[PDB]
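Written below as structure tokens is the structure these notes are about.
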Number of protein chains: 2
Amino acid sequence: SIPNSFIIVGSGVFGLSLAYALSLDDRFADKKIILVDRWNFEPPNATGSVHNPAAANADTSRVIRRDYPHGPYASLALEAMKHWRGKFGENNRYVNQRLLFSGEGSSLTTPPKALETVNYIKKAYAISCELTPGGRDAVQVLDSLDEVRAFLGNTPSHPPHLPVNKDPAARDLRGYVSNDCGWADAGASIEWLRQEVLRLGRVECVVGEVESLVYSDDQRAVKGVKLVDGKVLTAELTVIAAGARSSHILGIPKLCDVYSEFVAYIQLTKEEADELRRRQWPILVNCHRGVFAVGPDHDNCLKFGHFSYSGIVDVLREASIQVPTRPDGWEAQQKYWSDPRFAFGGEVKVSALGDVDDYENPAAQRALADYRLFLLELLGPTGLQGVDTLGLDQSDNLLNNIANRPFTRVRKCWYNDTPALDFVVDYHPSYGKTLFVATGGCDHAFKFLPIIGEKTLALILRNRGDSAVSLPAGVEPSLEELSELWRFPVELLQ
Amino acid sequence: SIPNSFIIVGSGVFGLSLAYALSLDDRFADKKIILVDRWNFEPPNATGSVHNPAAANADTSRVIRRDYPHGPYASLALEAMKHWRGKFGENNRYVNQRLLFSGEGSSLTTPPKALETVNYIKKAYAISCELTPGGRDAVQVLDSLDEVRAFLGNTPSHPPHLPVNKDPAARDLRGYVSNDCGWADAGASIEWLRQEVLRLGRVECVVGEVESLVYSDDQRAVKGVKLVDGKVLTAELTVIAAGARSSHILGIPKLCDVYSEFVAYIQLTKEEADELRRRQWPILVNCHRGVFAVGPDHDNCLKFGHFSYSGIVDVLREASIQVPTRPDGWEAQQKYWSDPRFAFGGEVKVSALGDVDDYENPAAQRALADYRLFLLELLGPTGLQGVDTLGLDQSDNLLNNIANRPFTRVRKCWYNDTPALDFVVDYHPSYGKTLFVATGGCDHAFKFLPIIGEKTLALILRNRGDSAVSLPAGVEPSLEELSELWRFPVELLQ
Ligand SMILES: Cc1cc2nc3c(=O)[nH]c(=O)nc-3n(C[C@H](O)[C@H](O)[C@H](O)COP(=O)(O)OP(=O)(O)OC[C@H]3O[C@@H](n4cnc5c(N)ncnc54)[C@H](O)[C@@H]3O)c2cc1C
Ligand SMILES: Cc1cc2nc3c(=O)[nH]c(=O)nc-3n(C[C@H](O)[C@H](O)[C@H](O)COP(=O)(O)OP(=O)(O)OC[C@H]3O[C@@H](n4cnc5c(N)ncnc54)[C@H](O)[C@@H]3O)c2cc1C
């Protein structure tokens, strides 16, 4: 029943993980598998593989955490964590790092009240106590901004003359610590996984850019793909895993909401990065500002990322705040498809005066402002306070210099959001079982790199009519559960 | 009775203004006057004069405002304003610019309540209504941060779901506008005044650094000054007007509190500076953050200065907040005198990563943080608010880019504070009437450049025993009043 030939479009998280899974399944050793990508991962006179700097996985760090709410994504990334702690994370591809999870509102133990961004943490805190051995007694909690600042070796921001508010219903930064978190060098991870796939020798890799799907004369099936250079590749099954370009290739402007975000890096000195690492510097997440910081990484940099648009929706929802649908979203992406710069990420130009020099400069201004406020509130000498906060006797000058340091580099990365934030790993219903879609990674798919190819492979086999494939032993989510969660959205077809 | 020979040490605000006054008084055309300064204002193959980049007057802008509280400094700078609007401000040396005066607390018309930094404004607002024609009806008032932001062509920072607080006793940024304010190009001003003094031909100018005073064998009088190069200059009267170095030259570690401050400049494009000027961009003073902004200036830059240490004392006092005496202040300056970098200002080095590279790097961190917070609160897309402030449909992208732009240059400037913030323009009582001190400019002396030399000259003549000198007509402050206000502090002598 299984397919006899494959074309995988996209050597990213979904596609390259699929190629790897099929390379381990001996039932396909004789079958022809083609993995085509725009980017040449093995250019001439290069040692090993180089990752695609325009892909959404191109980053020296990606955050892997798994205290997400109970569900299928709950059990999926703890399974992935076993690989990040094993062979996938060897040679420093994975790093462990405590994570400080924070927001603004009333005390963390106090029940959720409306209109407080802490409610996103209170949900993550209540669940963290359930999974972590020891329960709520083994989970450290910081219940004020000045506790978070002290936690990093900084001074209090609160003015001296004003008295500390004992009321636990007043507004302040609230936060908890989780130790079973870390980050992976996403680039080096892809490069290693790529070298692995090449060694197993079961997969043919092709440099080329897919321009159209190809159908038969009846248009009841997909034969393969047509490249921009003329070549036409044919196989029994064609898998679209092109990241942010998938809606374009598939011709479905509503399948994903595609939009870019800017990411900032501050370079540290060897001495500074050592100082923070000795302080056990954590990954810092502040959902009230929409900013998180990771590092110091393998380049001795602190990376500052932003909550995506869909991500801020969830935070504000948990606080009983509706936000409108994203401007210029969903089908509006189609007028951009002709631009080769759309869905194309990587380094961003900087002007003489230090501005972002990019055709999407205005989109960058909000992220950069949030990053600087996040920095000053935590690492600056007075938090966000004015002159009534005295104490110029009291400061950590190393943290202050970081908080005033201009961003050293800026990069651009593209999201690929779905309505329910669920992946789409299913068959296009119009063409029987000849065209498979594996995309919609939103803003959280990289962590599942080691296991997503396997789950994707079982979905390819099951929904062909064969129910023999069931997933091993008692691993949850179930294969039947996953086929539901990543069903092809048919609303768009009719 | 008048002196027969002069030595003026310091071609700055006090000294150069004195030389100019004596150059207009015909009673001294035959008398020998010497103005010695470390810096050569007329170097070879240079056209005209160049200002001393290490002096405390070396800046492309200095703020001239005169709605200071009622008193002698009240009537003194309105007199000076007539010259800034006349010959002293010709050839663009003076610029007019509205001024937005602001702080944090309850509504501006509401009476002062304790612990609110607005109280400094409420005093300045209540007095502004007294001098300005029309009274309180002719004075524009902005009573919320979102009114100040709207006043500059920016969006509201307040979140949409939260409702506007109608209570006028809640905390917010409050501010008023004064139109009779501006700024002078301090450097070009000194250079012109210098060329004026040279043309009148009555004053001899000497390049050299004073190392010690010289006394007679009885030490009941001062003969002159000894230079580092050996030269000894003699005159009947020696005038110490060496700015921040005066305590050193005089050997009185307690006479002034000497400390540096860092100043920041963001460069604008021609189009941006034009846009703000078309918007009637004001000088912005926020005493809650201790920051003010001036420009765009003649280089198309925005300059960000900080309230001095003594200046923040006054703001917090008006709010019923005592602050301790400055660390490392007053007599502690003496261990620095041997360093040629002490009391020496000008451009500051920037590291590879963009840090301030200066032996006083830690002192800079507070000012730079305050500057960025001031910028973001007023010009950033969300003020200081987080993600609950939506409205990414709504932004002024030009203001946002400025608020994210790294500081282009940083300079250092030294203050020269007194206990009561009053100048010291009097005779050293120990040496009869042979040694005169004209220093202690604190942080507000530059504006008085056109008239301070005249007032200084009358004080030189009066306190010699001759009461004939009285100051013309009915100009206040009185000469007797000024001799009191700038009396030599004898507490230090006994
Ligand atoms: C700033 C940012 C931060 C993120 N943070 C996190 C995080 O902390 N943790 C986390 O787990 N995830 C995170 N994500 C999400 C994660 O990086 C993505 O979900 C993941 O990269 C999805 O990969 P993909 O396979 O869908 O596409 P990608 O990884 O982008 O790869 C797609 C590949 O398909 C190729 N392709 C595209 N079009 C064509 C064509 N026409 N022909 C041939 N080839 C083509 C591309 O060249 C590319 O190589 C983040 C994403 C961004 C942008
Ligand atoms: C950052 C900053 C912002 C300010 N803001 C304002 C403002 O907005 N408005 C305002 O009105 N004022 C302001 N002030 C204050 C004003 O600039 C000063 O009060 C003014 O410069 C005082 O001048 P002075 O004559 O005392 O000394 P200076 O103007 O510094 O000149 C002193 C001169 O004496 C010379 N000298 C020193 N030692 C010796 C020696 N041993 N031998 C020979 N010569 C010597 C120096 O070389 C120098 O040329 C500010 C000051 C600073 C630093």
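Going by Swiss-Prot, the residues shown for chain A are 2-495, listed in order.
Using the three backbone atoms N, Cα and C, a Cβ is placed for every residue, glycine included.
What Swiss-Prot says about this protein:
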type: BINDING; residues: A:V14, A:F15, A:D38, A:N53, A:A57, A:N58, A:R63, A:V64, A:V211, A:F447, A:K448; note: FAD binding site
type: MUTAGEN; residues: A:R63 to M; note: Severely compromises enzymatic activity
type: MUTAGEN; residues: A:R66 to M; note: Severely compromises enzymatic activity
type: MUTAGEN; residues: A:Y121 to F; note: Severely compromises enzymatic activity
type: MUTAGEN; residues: A:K448 to A; note: Impairs interaction with FAD and compromises enzymatic activity
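A map of Swiss-Prot features onto the structure.
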{"residue": "A:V14", "record": "FAD binding site", "Cβ contacts under 8 Å, 6 or more apart": "A:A57, A:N58, A:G244, A:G442, A:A446, A:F447, A:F449, A:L450, A:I453"}
{"residue": "A:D38", "record": "FAD binding site", "Cβ contacts under 8 Å, 6 or more apart": "A:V10, A:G11, A:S12, A:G13, A:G16, A:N53, A:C206, A:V207, A:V208, A:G209"}
{"residue": "A:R63", "record": "mutagenesis position", "Cβ contacts under 8 Å, 6 or more apart": "A:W184, A:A185, A:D186, A:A187, A:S190, A:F447, A:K448"}
{"residue": "A:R66", "record": "mutagenesis position", "Cβ contacts under 8 Å, 6 or more apart": "A:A78, A:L100, A:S179, A:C182, A:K448"}
{"residue": "A:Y121", "record": "mutagenesis position", "Cβ contacts under 8 Å, 6 or more apart": "A:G104, A:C288, A:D315, A:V316, A:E319, A:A320"}
{"residue": "A:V211", "record": "FAD binding site", "Cβ contacts under 8 Å, 6 or more apart": "A:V10, A:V37, A:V226, A:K227, A:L228, A:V229, A:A243, A:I250"}
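When the Cα positions of A:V14, A:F15, A:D38, A:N53, A:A57, A:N58, A:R63, A:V64, A:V211, A:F447, A:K448 are compared pair by pair, the longest gap among these FAD-binding residues is 30 Å.
According to DSSP, A:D38 (FAD binding site) is assigned to a strand segment. Around the Cβ of A:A57 (FAD binding site), a 10 Å sphere holds 23 further Cβ atoms from the protein chains shown. For A:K448 (mutagenesis position), other Cβ atoms within 10 Å of its Cβ number 25. DSSP assigns A:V14 (FAD binding site) to a helix.
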